[PDB]
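Written out below as structure tokens is the structure these notes cover.
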Amino acid sequence: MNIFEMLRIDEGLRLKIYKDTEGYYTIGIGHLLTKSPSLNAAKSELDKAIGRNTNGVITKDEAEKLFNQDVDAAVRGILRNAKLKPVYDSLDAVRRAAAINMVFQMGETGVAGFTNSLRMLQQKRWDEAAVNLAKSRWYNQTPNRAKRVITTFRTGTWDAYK
Ligand SMILES: [Cl-]
Ligand SMILES: [Cl-]
């Protein structure tokens with residue numbers, strides 16, 4: 001198991017524009033296109049992202065390409081963030097994948113606001129962090145996925161994904 005397979009399981013793969021859990025225009029493996037209500041604004045962003053006139057549909061390769069870029073950007077966002085980096089550096093390889101997952105889903109700002117959980121992870125207080133992480137809108141909105149990520153932080157294994 002690795003970050004890619006992990007996210008592929010949490011996000012699915014869709015080759016036609018769709019709405020995400022929050023109602024936003026998305027395509028591929030969790031690639032947010034726009035928060036605007038316009039399918040056209042979404043269509044425009046899509047073409048801009050792929051480099052061609054797609055009519056709202058992409059191929060699997062295109063999807064994977066977006067995915068590769070998004071994982072990369074996620075990692076780099078963590079590494080550039082003064083609040084995230086230190087926590088991330090302190091973690092083991094499995095837990096790091098859980099961190100990437102959160103950022104991929106909620107953005108670096110989003111994560112950055114979990115100050116208390118962050119401190120707990122950094123101190124390696126696993127059960128405590130797990131409990132604190134659950135007290136969040138994130139958990140309440142996407143509980144099954146949240147549970148998976150949280151278990152990963154708690155145990156340090158890929159058991160939730162097996
Ligand atoms: Cl893009
Ligand atoms: Cl869920």
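Structure method, as recorded: X-ray crystallography, 1.8 Å.
For all residues, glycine too, the Cβ spot is worked out from N, Cα and C.
Using a 10 Å Cβ-Cβ cutoff, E11 (mutagenesis position) registers 20 neighbours. Taken from Swiss-Prot, the feature active site, proton donor/acceptor applies to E11 (among others), supported by experimental evidence.
The feature active site, proton donor/acceptor is assigned by Swiss-Prot to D20 (among others). Under a cutoff of 8 A between CB atoms, and with a sequence separation of 6+ in the same chain, the neighbours of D20 (mutagenesis position) are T26, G30, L32.
When secondary structure is read from DSSP and collapsed to three states, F104 (substrate binding site) falls in the helix class. As annotated by Swiss-Prot, substrate binding site applies to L32, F104, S117, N132.
Quoted from Swiss-Prot, the note attached to the mutagenesis of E11 to Q states: Complete loss of activity.
Here the residue is the original one, while Swiss-Prot reports the published mutagenesis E11 to N with the comment Loss of 84% of enzymatic activity.
The secondary structure of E11 (mutagenesis position), as reduced to three states from DSSP, is helical. Experimental mutagenesis at this site is recorded by Swiss-Prot as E11 to A, F, H, M or N, annotated: Complete loss of enzymatic activity.
While the structure shown retains the original residue, Swiss-Prot records the mutagenesis experiment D20 to C with this note: Nearly no effet on specific enzymatic activity. Taken residue by residue with DSSP, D20 (mutagenesis position) is part of neither helix nor strand, so it is coil.
According to Swiss-Prot, the mutagenesis experiment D20 to E or Q carries this note: Loss of 99% of enzymatic activity.
Experimental mutagenesis is annotated in Swiss-Prot for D20 to A, N, S or T, with the remark: Complete loss of enzymatic activity.
For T26 to E, Swiss-Prot lists a mutagenesis experiment annotated as follows: Complete loss of activity at neutral pH; covalently bound substrate. Other Cβ atoms within 10 Å of the Cβ of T26 (mutagenesis position) number 21 in total over all chains.
The note that Swiss-Prot attaches to the published mutagenesis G30 to A is: Almost complete loss of enzymatic activity. Mapped onto three states, the DSSP output places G30 (mutagenesis position) in coil.
Within 10 Å of the Cβ of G30 (mutagenesis position) there are 19 other Cβ atoms, across all protein chains. One mutagenesis experiment named in Swiss-Prot is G30 to F, and its note says Almost complete loss of enzymatic activity. The enzyme is destabilized by 1.5 kcal/mol.
According to its DSSP assignment, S117 (mutagenesis position) is helical. Remark: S117 (mutagenesis position) has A129, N132, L133 as non-local neighbours, by Cβ distance under 8 Å and separation of at least 6 in sequence. A mutagenesis experiment is reported in Swiss-Prot for this position, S117 to F, and the note states: 10-fold decrease in enzymatic activity.
The annotation that Swiss-Prot gives for the mutagenesis experiment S117 to V reads: 50-fold decrease in enzymatic activity.
What Swiss-Prot says about the mutagenesis result for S117 to I is this: 500-fold decrease in enzymatic activity.
Secondary structure at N132 (mutagenesis position), taken from DSSP and collapsed to helix, strand or coil, is helix. Experimental mutagenesis at this site is recorded by Swiss-Prot as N132 to I, annotated: 5-fold decrease in enzymatic activity.
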Chain-internal residues near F104 (substrate binding site), provided their CB is under 8 angstroms and they sit 6+ positions away: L7, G30, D70, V71, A74
